[PDB]
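Asker: What follows is a single structure, and I will ask about it in a moment.
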Amino acid sequence: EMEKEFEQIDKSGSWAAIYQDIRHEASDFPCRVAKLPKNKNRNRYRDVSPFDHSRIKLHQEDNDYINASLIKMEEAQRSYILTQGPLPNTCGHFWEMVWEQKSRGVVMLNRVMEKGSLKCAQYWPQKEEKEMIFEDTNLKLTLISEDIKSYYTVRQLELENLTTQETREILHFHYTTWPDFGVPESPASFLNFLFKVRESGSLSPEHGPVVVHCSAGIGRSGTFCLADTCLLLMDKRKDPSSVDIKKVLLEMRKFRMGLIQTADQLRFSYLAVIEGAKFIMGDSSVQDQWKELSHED
Amino acid sequence: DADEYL
């Protein structure tokens, strides 16, 4: 039905209108803590805040604020943590969160710099031989390896708690070619990237929620998560076609504002869920066709 | 400003 639905909307060109309806109907919950004066400097954007009911709380008894939201998708049974791109002063908080929430993967969908603007801090080591230490949160971070592809890069990081001298492996999945307020090049490139993430196990129920961010943590992040959850649902339901993408997006917006920032991102999500259904419904070969089409070399 | 995404 969603492909039937997708057809009417394109045919009549109503993406902007359909998108404005989602915006009109989205939830509005208080952001009290995010707005406290002492937390001014912990927010990259003063108009993108986590809701109080779903914000992630740092376990430091001084100030527990981080701009980050737990997105708990019940029917689909996946949780994601959506966050803003760490600021030079909240890098220690970010990794505190990753440690405390027991996350195994981090998905970064932006670049540190876009159109000459600073969009995110360099919060992970670019060189094996130069590790990072976050003094405020007593954590250590070390680049272990990095498989670089044409449009993304997977890294293996070692995060160590200096307090307890325990270490974990964190996988880092950086999509380098997704412009702010833009879409990926193709459904193929996106889906190929999403499936690399799934295949790493980082999304396994046995780990904390994967951390997903871009600069603000709503647009590309929202797009990434919607598509994933919708595909998840088409798998579970005895009826894959029933899945209403607009409804899933509204469910998700109960947990963080603004998810999906443009009408073209919404359109893209349909493309990606539709295409990705092919795999859900048995076409084994289709995944190799996204690898050849995404041009990951 | 710069502290606004929207």
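By Swiss-Prot numbering, chain A shows 2-298, in order.
Quick check of the header: X-ray crystallography, 2.3 Å.
Including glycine, each Cβ sits where the backbone N, Cα and C put it.
Okay, so Swiss-Prot annotates it like this:
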type	residues	note
DOMAIN	A:3-277	domain 'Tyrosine-protein phosphatase'
MUTAGEN	A:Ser50 to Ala or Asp	No phosphorylation
MUTAGEN	A:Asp181 to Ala	Substrate-trapping mutant
BINDING	A:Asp181, A:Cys215, A:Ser216, A:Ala217, A:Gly218, A:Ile219, A:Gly220, A:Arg221, A:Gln262	substrate binding site
MUTAGEN	A:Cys215 to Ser	Catalytically inactive mutant; abolishes sulfhydration
ACT_SITE	A:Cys215	active site, phosphocysteine intermediate
Asker: Select from A:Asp181, A:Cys215, A:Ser216, A:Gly218 the recorded positions whose C-beta atom falls under 8 Å of at least one C-beta in chain B, and return them in sequence order or as 'none'.
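Answerer: The answer, in sequence order, is A:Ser216.
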Asker: So which one is it: of the binding-site residues A:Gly218, A:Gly220, which has the fewest other Cβ atoms within 10 Å?
Answerer: A:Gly220
Asker: How many whole Å apart are the CA atoms of A:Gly220 (substrate binding site) and A:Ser50 (mutagenesis position)?
Answerer: 13
Asker: Quick one, of the recorded positions A:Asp181, A:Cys215, A:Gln262, which Cβ has the fewest other Cβ within 10 Å?
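Answerer: The recorded positions A:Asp181, A:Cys215, A:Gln262 were compared, and A:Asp181 has the fewest Cβ atoms within 10 Å.
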Asker: Express in Å, rounded to the nearest integer, the largest CA to CA distance found among the substrate-binding residues A:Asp181, A:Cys215, A:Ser216, A:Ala217, A:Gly218, A:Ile219, A:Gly220, A:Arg221, A:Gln262 named in the record.
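Answerer: That value is 12 Å for the farthest Cα pair.
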Asker: Specify the count of other C-beta atoms within 10 Å of the C-beta of A:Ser216 (substrate binding site).
Answerer: 26
Asker: With H, G and I counted as helix, E and B as strand and the rest as coil, say where DSSP puts A:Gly220 (substrate binding site).
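Answerer: SS state of A:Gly220 (substrate binding site) = helix.
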Asker: Looking at the recorded positions listed here (A:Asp181, A:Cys215, A:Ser216, A:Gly218, A:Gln262), whose Cα lies nearest to that of A:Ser50 (mutagenesis position)?
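Answerer: Out of the listed candidates, the nearest Cα belongs to A:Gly218.
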Asker: In whole Å, note down how far the CA of A:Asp181 (mutagenesis position) lies from the CA of A:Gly218 (substrate binding site).
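Answerer: Cα of A:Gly218 (substrate binding site) to Cα of A:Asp181 (mutagenesis position) measures 11 Å after rounding.
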Asker: Do you know offhand how many angstrom separate A:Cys215 (mutagenesis position) and A:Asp181 (mutagenesis position) by C-alpha?
Answerer: 8
Asker: If you measure A:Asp181 (mutagenesis position) to A:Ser216 (substrate binding site) at Cα, how many Å is it?
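Answerer: Computed Cα spacing between A:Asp181 (mutagenesis position) and A:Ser216 (substrate binding site) is 8 Å.
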Asker: Among all the protein chains here, how many other CB atoms are within 10 A of the CB of A:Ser50 (mutagenesis position)?
Answerer: 22
Asker: Determine, from DSSP, whether A:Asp181 (mutagenesis position) sits in helix, strand or coil.
Answerer: coil
Asker: When DSSP states are folded down to helix, strand and coil, where does A:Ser50 (mutagenesis position) land?
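Answerer: It is coil.
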